[PDB]
Amino acid sequence: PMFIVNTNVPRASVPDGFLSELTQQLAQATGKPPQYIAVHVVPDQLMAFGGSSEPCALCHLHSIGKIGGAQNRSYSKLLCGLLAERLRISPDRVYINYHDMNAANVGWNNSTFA
Amino acid sequence: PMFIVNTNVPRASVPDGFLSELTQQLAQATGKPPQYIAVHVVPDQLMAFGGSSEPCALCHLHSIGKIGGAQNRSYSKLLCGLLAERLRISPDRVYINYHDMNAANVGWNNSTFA
Amino acid sequence: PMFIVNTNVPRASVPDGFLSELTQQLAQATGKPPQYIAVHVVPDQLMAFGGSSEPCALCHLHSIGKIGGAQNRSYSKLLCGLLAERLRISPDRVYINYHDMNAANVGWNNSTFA
């Protein structure tokens, strides 16, 4: 899995430990080994949500499998909860796009996962 | 819907009001309410288009529906026009990727849009 | 085609000439003219891979065709090789997502590629 969060929250408001927390919680939610989880946080962005520059987050989760209606609801509750608790972003100002990647379309370690 | 523009144009060259203009124009183009439109502009990037570094833009539009051949031509005319007028980016140095998202694959407000 | 590399490697560690080298190597690999290749490098990012903040890269290649099992293996060896040689990133700390775009879903120059 690969997770990115783009946010207008400033860098100083991203707490120490946040990447590690994202890694751990995504491993557990997806079932994937922690070694395969990559996370990326991009603060200080020029963004708006509904026209407003109040705190918001625009995100993507790419995964080989483990994407589907029920799973994605669970991920959204998890990830919105973390963004609310840690970055003080309202859940209704978060979008997360879920992308089910075929293994042949993910490169890693000089090859692909097919 | 959510829209990102990655550009090498400097931040000071992004005019005041630009995020709002994008929000408004995308609401009208997609037909979705402005409350549901999110926009993200990433200036000052290290980029090349066709081997050169004049102003350029690499973009993505993620929408739940409202993506298709004729719609996308109209969005491209609209968005290239805005990037030309406001950021002085030639239309032949813009790529926009259109992504039709399923509602179950978009998280928001602790759940999905399904 | 367009390629993005997000990395925690600092900007000063990105060699002069890297954008041009990516352009040329991707033109050759995809078989597309260099004029149609766009590249975007994003250093200094807050990211982790497997929980670790050692050097890593998270990448995307969007192409209208020229995406498939064997092609993507070849791209991954090429790109991991460049990231190792030029940015000193371990291949096993690189993900590259390959996205085969429909021509009608790519805007350019006021229209689409359809």
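Note that chain C carries Swiss-Prot numbering, so the residues on display, from first to last, are 2-115.
Per deposition record, X-ray crystallography, 1.1 Å.
For all residues, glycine too, the Cβ spot is worked out from N, Cα and C.
Taken straight from Swiss-Prot:
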ACT_SITE  C:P2  active site, proton acceptor
BINDING   C:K33, C:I65, C:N98  substrate binding site
MUTAGEN   C:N111 to C  Causes formation of interchain disulfide bonds with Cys-81 from another subunit
Checklist entry - Which chain-mates of the residue listed as 'active site, proton acceptor' that are at least 6 residues away have a CB under 8 A from its CB, listed by sequence? => result C:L27, C:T31, C:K33, C:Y37, C:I38, C:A39, C:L62, C:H63, C:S64, C:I65, C:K67
Checklist entry - Hey, which of our recorded positions C:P2, C:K33, C:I65, C:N98, C:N111 end up with a Cβ under 8 Å from chain B? => result C:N111
Item to check | Largest separation between Cα atoms (Å) of residues that the record links to substrate, namely C:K33, C:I65, C:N98 | outcome: 19
Item to check | Inter-residue C-alpha distance, C:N98 (substrate binding site) and C:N111 (mutagenesis position) (nearest angstrom) | outcome: 27
Checklist outcome for this item: Listed recorded positions C:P2, C:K33, C:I65, C:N98, C:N111 screened against chain A; CB under 8 A survivors are C:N98
Checklist entry - So which one is it: of the recorded positions C:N98, C:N111, which has the fewest other Cβ atoms within 10 Å? => result C:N111
Checklist outcome for this item: binding-site residues considered: C:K33, C:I65; fewest surrounding Cβ atoms within 10 Å belongs to C:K33
Checklist entry - Can you check what DSSP calls C:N98 (substrate binding site), collapsed to helix, strand or coil? => result strand
